[PDB]
Amino acid sequence: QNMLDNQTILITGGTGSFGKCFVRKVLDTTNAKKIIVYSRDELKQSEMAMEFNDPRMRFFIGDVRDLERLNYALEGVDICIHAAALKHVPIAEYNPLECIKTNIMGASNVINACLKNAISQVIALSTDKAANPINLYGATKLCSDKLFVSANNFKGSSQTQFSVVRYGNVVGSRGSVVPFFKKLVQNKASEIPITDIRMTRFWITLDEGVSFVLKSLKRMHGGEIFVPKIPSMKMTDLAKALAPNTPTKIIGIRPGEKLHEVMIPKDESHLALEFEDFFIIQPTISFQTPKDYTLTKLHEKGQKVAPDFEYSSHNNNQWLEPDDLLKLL
Amino acid sequence: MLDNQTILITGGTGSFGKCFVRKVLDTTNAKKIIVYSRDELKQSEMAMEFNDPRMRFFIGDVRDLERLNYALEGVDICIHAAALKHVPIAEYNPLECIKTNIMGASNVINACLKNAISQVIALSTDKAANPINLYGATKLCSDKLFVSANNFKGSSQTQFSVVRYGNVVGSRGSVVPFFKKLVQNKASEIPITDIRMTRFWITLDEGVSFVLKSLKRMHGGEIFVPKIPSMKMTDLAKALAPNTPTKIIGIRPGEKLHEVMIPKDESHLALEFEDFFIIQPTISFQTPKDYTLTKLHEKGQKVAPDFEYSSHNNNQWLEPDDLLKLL
Amino acid sequence: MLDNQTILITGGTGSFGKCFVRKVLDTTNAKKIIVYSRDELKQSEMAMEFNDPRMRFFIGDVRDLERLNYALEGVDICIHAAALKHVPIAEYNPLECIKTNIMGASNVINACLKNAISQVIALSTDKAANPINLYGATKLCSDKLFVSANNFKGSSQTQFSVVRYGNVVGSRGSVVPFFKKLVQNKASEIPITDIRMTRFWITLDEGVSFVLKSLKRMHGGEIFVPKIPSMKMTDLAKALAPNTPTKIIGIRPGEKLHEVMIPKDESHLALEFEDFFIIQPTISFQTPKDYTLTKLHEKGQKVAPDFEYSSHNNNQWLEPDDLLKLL
Amino acid sequence: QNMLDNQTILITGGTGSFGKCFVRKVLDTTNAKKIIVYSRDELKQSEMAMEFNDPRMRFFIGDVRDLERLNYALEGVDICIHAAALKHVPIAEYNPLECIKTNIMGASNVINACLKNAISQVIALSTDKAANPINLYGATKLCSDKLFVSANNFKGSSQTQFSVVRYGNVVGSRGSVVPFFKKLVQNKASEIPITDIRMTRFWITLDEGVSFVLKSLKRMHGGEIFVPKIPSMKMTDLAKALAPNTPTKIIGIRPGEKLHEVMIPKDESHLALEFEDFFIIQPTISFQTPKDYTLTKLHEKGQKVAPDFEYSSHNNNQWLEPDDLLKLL
Amino acid sequence: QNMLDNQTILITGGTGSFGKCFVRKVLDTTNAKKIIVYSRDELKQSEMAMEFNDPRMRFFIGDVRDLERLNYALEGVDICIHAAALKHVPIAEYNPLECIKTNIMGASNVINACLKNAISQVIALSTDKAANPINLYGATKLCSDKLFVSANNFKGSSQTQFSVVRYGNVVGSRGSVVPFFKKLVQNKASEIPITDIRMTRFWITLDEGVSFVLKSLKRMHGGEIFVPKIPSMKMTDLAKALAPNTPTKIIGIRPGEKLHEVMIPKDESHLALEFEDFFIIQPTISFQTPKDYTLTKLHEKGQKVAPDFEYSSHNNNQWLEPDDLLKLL
Amino acid sequence: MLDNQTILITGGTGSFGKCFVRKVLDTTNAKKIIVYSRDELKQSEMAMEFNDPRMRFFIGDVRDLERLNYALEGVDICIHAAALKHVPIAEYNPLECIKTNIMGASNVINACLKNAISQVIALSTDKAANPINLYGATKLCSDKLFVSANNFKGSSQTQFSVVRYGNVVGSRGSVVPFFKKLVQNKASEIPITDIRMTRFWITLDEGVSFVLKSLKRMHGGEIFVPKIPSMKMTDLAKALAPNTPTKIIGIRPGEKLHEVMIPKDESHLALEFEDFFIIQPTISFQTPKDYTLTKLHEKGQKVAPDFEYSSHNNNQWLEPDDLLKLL
Ligand SMILES: NC(=O)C1=CN([C@@H]2O[C@H](COP(=O)(O)OP(=O)(O)OC[C@H]3O[C@@H](n4cnc5c(N)ncnc54)[C@H](OP(=O)(O)O)[C@@H]3O)[C@@H](O)[C@H]2O)C=CC1
């Protein structure tokens, strides 16, 4: 139990939506010795320091594009959770190199620093937009995922495990659509912005995502891309829920947007393993030191999937009606 | 036209490179053709086979911005073909592929803007459409950078476009030559990854010609996609070696069963022409562009809402016998 | 005037930034206003609140010279407001503050010279005068770099000036909003560092207006200091929360009891005008400048040999009630 | 006693005024195993190698702006004395970035290299021009001081202590005013250059500064800014001493110059601790591992100072007349 | 015997002429645990992986100009053979900075990475064009040689030995003249290109060079520049051998070419030591830890040479007639 | 002529530097002379000894490209004299010598091209001919870079030439001053490395004058070699100290017994003039050059097939007494 006692954890992008919730979770449910937040903004860090005001907290101002800073910050760290990223799809289309520097080079630097400091386990956050991506954001995350999975080939004086957690949209994420609509409805709610009527997405709550990352830590061998089984919801039903008696307005598909998202590509189903409530996409490459991904560290058994499996949000077997959504807010 | 123009091609010693250089020397009045690549061996050999005063060779890496800045001085047109393209090797050396393909694209763009290059065409691949392998992901990032670079507006406008096509019949390190080696080496079996494998096929000459036409058509920002045939890998092996049997070696790291050239999710951005497609930019530039009409006054039209250019459902299929005519 | 001019502001999403952008959009004919900062969240929100075609947003870091070189293309005026400004946090993250504030200044200067920007104004702080904290030391280095940059003489002359003023009432992450939060959160006590604490106070609108006038006055090389009121911190808390009592939390890392805007040791360099001061450069440029007469033909005069603009002995004091009118 | 036996010491800027005197002191009064000089100029190093010709000496050509070079040079070092710097006030005003690169980035690199090589103790030289600075030189030194003090927060496999020594003008320093006047008087001595008649400064001899650094090593805990109690002298009395019957000439205040210098800012008196013949300005920040700066490693007791203490050169309690100066030359 | 058992070896430029032969030699004649090829080209590495198809092989795509990549690749390595280089003399004259970056900075990076990873022994390949060089290629190799020899001064937690192997032209080297003529004779053989009639060179076979490097590993102390005793051949006799009845054509001396090559400069004879079939040019500098280069690790005794010794290819005591050459091909 | 020209000299505070600056100030109408070097001490002293408005001092390192890019703005002529030249120390600090001499050359070239400098002359040494020591190897690399840089063809053509000569009598840190120190220090013995030691000798004024003439003659690409006398080291010590005896300390790390200025293997590239030699480039530039005729219409002729300019077989020998006249 509690396989995280007296551990020092560092989370890049710790001031974000996932970050604050993750930090709260670790402080409340684990015996972790220290939690280090690594991010660039002094404003968000100053406010987070006040909000949490916990002696087990440490704040480092730093950029994941800065290898030297990461090298210094990861000293004495046991576990690294990599959540830092530029995630705005349309903005990434207009500022591709910035997204590339943060998401791709950021991954490379975090990996490098974790190896140098002999971190034990590392989990990087992916996204469904990284599966058969069409937008730059997703492309950078795919590169990131490939880097983290591949990093398990290294063999230093100390062993470091690198795994990835991939899930869909986070309900109420910082700068996401949910908060956007709630605000529009709060102001006047005259007409709700709708990209396309066919728009569908996977949905997971902040708590579910955070808990999934934590459990992934407990069962990972290193090299896995963990995918949780989650519900899908149509953007039209989402709007009516956040504003019952309010007219919608089609604004058109934004730059680099998909109508439906994928979490486990059809072309990679042969690498996928199913479990009670989650999947594991095995590495496409072979490590010098093989591993059995069918049995987690929690002794959970997994089975291969069908030769034509495709985990998409358009044909999901589970959904959420406007009433199920409200039960989250 | 390339009349009295100076053209530089990164990765000029490769399969596409040598064919492109030959075509430019023989069919245009380009004043100077610069080859930019790392290997002194290939450049020494290419200088011998292309002993032409119009040629100039620069040893250089696309990961080296200062070197590119120097080499692109006085250049009018830049063709970006340098890349790490072996899918399996990119899976094992992801950062190397990222440095060459992604940072290389960034450096070329930067050097082209600095030297006020007029037109730039970067080579893309169908592996960059809804990619699953690292190589394809790096090319998608490359494509996004080149398209985005059109937002720049310096003293001299620079146009950046992309050319995306499928597998090049018999390219350096590809399957075709590999199968020819086995056949000529008296192999008793032909290694087949998966019986369902399908691919688009374009000849080296077709690719080069398409790139040259793109130069004449481009406004900057387009991803040009040629209409080319597909071919089941089973048929290809059955043609290059009808006798010898085939063994199943299994799908290699990062491979797709079928390739996409125009994703369904990007249908709305596609414009169809008689012999090709243009995938319009997903972003809006400072100055609008009308991609429905090429610089050659060719008119294009939107495709069907459910359209997708895939190799598994292509209306054009390369005949196993007609393939031998290409070899 | 900013008539048909292109202006770029680093740290454009901050308190000064948004107020500056609004003022330029509403009171000038600037053709384009570029916001350059790192956060996609703030830029996405600012784009929504400033849905104006005159706006352009660039995601970028001032620690990134290549990014600045690109973003400043075609820019006429650059306002440098990007910085790490939290005094206590800079003490704990000194190198981070040094990278942003000092190297950031160096990169902006470099990019401005490369792109032949006409005028540049960098924001300074009174914490940079006879500094004791790391933040102030980095701003002093920044100020020195900007003043020194005027020695350059390229194809296009670039003027670099500095604007130095005190605490901005209610700036992002400052005390005022913090006290408002407590008051509206039903706090039973107001945290006071030291009963002797004194500070200069300027409103966001006053700061922005002063920067705009500096642009019209500057020859390049000046450090502009506005004549603004001082205010005992005790009075400020007594105004924002007359009821609730105040607790003494003690002086924070790197704090001064009173701030200086014009050091006594720099008196001889100061020139007084009706509404402001100019601290002349301590160095002599290749081409002399007469700071006694602004570009607006305003005449200034030397100050007293023992002069020093401090917040503890200011002849102007902000009335605790008059402060509420600013809030 | 002799807490420096069999130790390897590296001094950046070892060919300078402080450097040569410091090296001579260590070689003559300690059982140090080896002394490494780290500086850029081959001429000064070649001449110093001949002048000292001591087998315990090692010379490395290198720049403190060069992290890789520092990383290599500090290998196997136990103690690092950082004296390298651009110190010409007016020149720093004209070449601010150069002063910044050497003094600030130089400090960052030395710190980085000392941590990587597990150096035991490090002392960086500050200056009174770093207290409430007005000139760029002083500003860079203040940044340097802040970096060295802050570096004590790190906790690697090995512990490194970082302290700072701050004192006034060094009599006869390389390129300073004393040598300047002596030369003018040697040539013809027609008229002595005087910036301002009110000019006052703190004065310490090369030997006193060097000895102070050495003793600071013996009593430091890491994090301190050591300040020695030293005399003050008016520039007018200084001139008459270096040229009794010679007329002076007011040339005016040079770029970035103060009339009087400060060593312990009034605003930091609350951090200051007084001792028999020196002060300790405690860190403004709190380290994860607290320390008691009231009792040195030499068991010397210190007391807090008055709430309005201000160690300035204009109101010093001790001075030096033209006769006291001559007793130094 | 077999002083290389269970060792991990990394060879930069492993896909080249020397590289493939060296790898074949190690795999066939030693008990080495693993051999890592480090080079840039994916094509050559893909083909070499197929050609060798040995489980003891590992391939890393990487540039010696890339320190971070080298740092990563050399992890866990015991022996490093540095063969990567730009070696085309005329091309180096036209692309001097490229040759400098690869050969000089490449050497610096390899040295740096080997020290960081505590490699035991390192051998860099030199060339006779590095002795009293006139062309840029040779100048860069001379710099490289100086760097490797000098690197023996370092003293880390682990000791690393750095030696250099210098020999003449390799018969049939990739892109060399032999393959060139064979091709011309294969096509039509109308006229053979001849730079100058006086042209002479030292000649060693691929196998001899590779074996020499291996034996050098077994007898090196670190700091040596090993030179093998090899035959000399006139370019005219070389041509007649590769094409008996074919007319030659004088094309003139190419950029940066010598008529005759030197392997042991007259001015360094005082540092040279002779052995049965090889020489050792001792370091020009003195290491903190002296070494006796007169007795190898194989107990082979060496004697100083004459005060006017000059190992040139024009006055060699051994040569190869067109018949001796054919006995190599 | 240097009429109204701006000249920058790297390593301007050195022996060659100060002599060059004095000569330019006194014999030309150069409008501005910029000294670029690292040491504030030497620059402060040089500014005092050269208190002339035509002078300008930049603190900077040739290893710093950005600093060079800035300092060379508006410069017409660049003289590159910065270097690490102590042979023994370069052997012990090889990478340091490589960074300064080789990368320094690369940066100067890069900055000169960027700022469109008209002419550049880099100082070489006879130790760079058939070198055995690291120092000489770095200078050979430097020479190769400068010659090669002439292939560039930007908006403004930049000519790069090299000046190679022997030991400079009494240069900073050289033997002569060292022997003078001993003699004036009442030394009982003079350290001699080897009784066979021979060297070429040129005075500081001769070197400076030759550099100035090279500027007037150069087409770009030449390595200029002056005809100067040789001198046995035994004679030099016998002149500076006839009384005191000499001890044999042995050959120092990296020393040659005799120096070469023009290698036999480069004979075919040499052109002889009345007072000097030109070693033509080993490479062919985009645009040919006729080195047989200088810009001063001086005609040169090829040398003998077996020619080699060495110090051991020089037809000119410095008289031990005639040397004292130089001292
Ligand atoms: N051949 C000869 O006559 C002699 C040569 N030598 C030396 O011996 C060594 C081997 O020579 P040889 O086998 O003939 O030459 P090759 O050109 O056949 O091999 C050179 C190898 O170096 C690799 N390489 C080149 N640049 C780099 C780089 N920047 N980073 C990593 N790898 C690089 C190349 O692989 P890739 O391009 O895929 O990176 C290639 O595998 C060289 O150092 C050469 O100087 C000395 C004496 C005799």
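Chain C is numbered as in Swiss-Prot; the shown residues are, in order, 7-333.
Method on record in the header is X-ray crystallography, 1.9 Å.
Each Cβ is built from the backbone N, Cα and C atoms, and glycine gets one as well.
Residues or ranges marked as active site in Swiss-Prot: C:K133. All protein chains considered, the CB of C:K133 (mutagenesis position) has 28 other CB atoms within 10 Å. The DSSP secondary structure for C:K133 (mutagenesis position) is helix.
Listed in sequence order, C:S21, C:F22, C:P183, C:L210 are the same-chain residues at least 6 apart in sequence whose CB falls under 8 Å from the CB of C:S177 (NADP(+) binding site). Summarising the annotation, Swiss-Prot assigns NADP(+) binding site to C:19-22, C:43-48, C:67-68, C:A87, C:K91, C:129-130, C:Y141, C:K145, C:174-178.
All protein chains considered, the CB of C:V181 (substrate binding site) has 20 other CB atoms within 10 Å. Swiss-Prot lists C:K91, C:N173, C:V181, C:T199, C:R258, C:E261 with the feature substrate binding site.
Where Swiss-Prot documents C:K133 to A or E as a mutagenesis experiment, the accompanying text is: Loss of activity.
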Cβ neighbours within the same chain of C:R258 (substrate binding site) - under 8 Å, at least six residues apart: C:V93, C:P94, C:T199
Proximal residue to C:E261 (substrate binding site) among recorded positions C:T19, C:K48, C:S130, C:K133, C:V174 (C-alpha distance): C:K133
Sparsest-packed of the listed binding-site residues (C:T19, C:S130, C:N173, C:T199) - C-beta count within 10 angstroms: C:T199
Protein Cβ atoms within 10 Å of C:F22 (NADP(+) binding site), excluding its own: 22
Binding-site residues compared (C:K48, C:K91) - the one with the fewest other Cβ atoms within 10 Å: C:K48
Length of the line joining the Cα atoms of C:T19 (NADP(+) binding site) and C:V181 (substrate binding site), in Å: 19
Members of the recorded positions set C:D45, C:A87, C:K133, C:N173, C:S177, C:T199 whose C-beta sits under 8 angstroms from chain A: C:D45
Farthest-apart CA atoms of C:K91, C:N173, C:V181, C:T199, C:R258, C:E261, residues recorded for substrate, distance in Å: 18
C-alpha spacing of C:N173 (substrate binding site) relative to C:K133 (mutagenesis position), in angstrom: 9
Of the binding-site residues listed as C:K91, C:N173, C:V181, the one whose CA lies nearest the CA of C:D45 (NADP(+) binding site): C:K91
Packing count at C:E261 (substrate binding site) (other Cβ atoms within 10 Å of its Cβ): 20
C:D45 (NADP(+) binding site) CB neighbourhood, other CB atoms within 10 A: 19
Between C:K48 (NADP(+) binding site) and C:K91 (substrate binding site), the C-alpha gap once rounded to whole angstrom: 17
Mapped DSSP class for C:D45 (NADP(+) binding site), helix or strand or coil: coil
Same-chain residues at least 6 apart in sequence whose Cβ lies under 8 Å from C:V174 (NADP(+) binding site): C:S21, C:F22, C:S180, C:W207, C:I208, C:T209, C:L210, C:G213
Separation of alpha carbons, C:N173 (substrate binding site) and C:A87 (NADP(+) binding site) (Å): 14
Reduced DSSP assignment, C:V181 (substrate binding site): helix
Distance from C:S130 (NADP(+) binding site) back to C:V181 (substrate binding site), taken between C-alpha atoms, in Å: 19
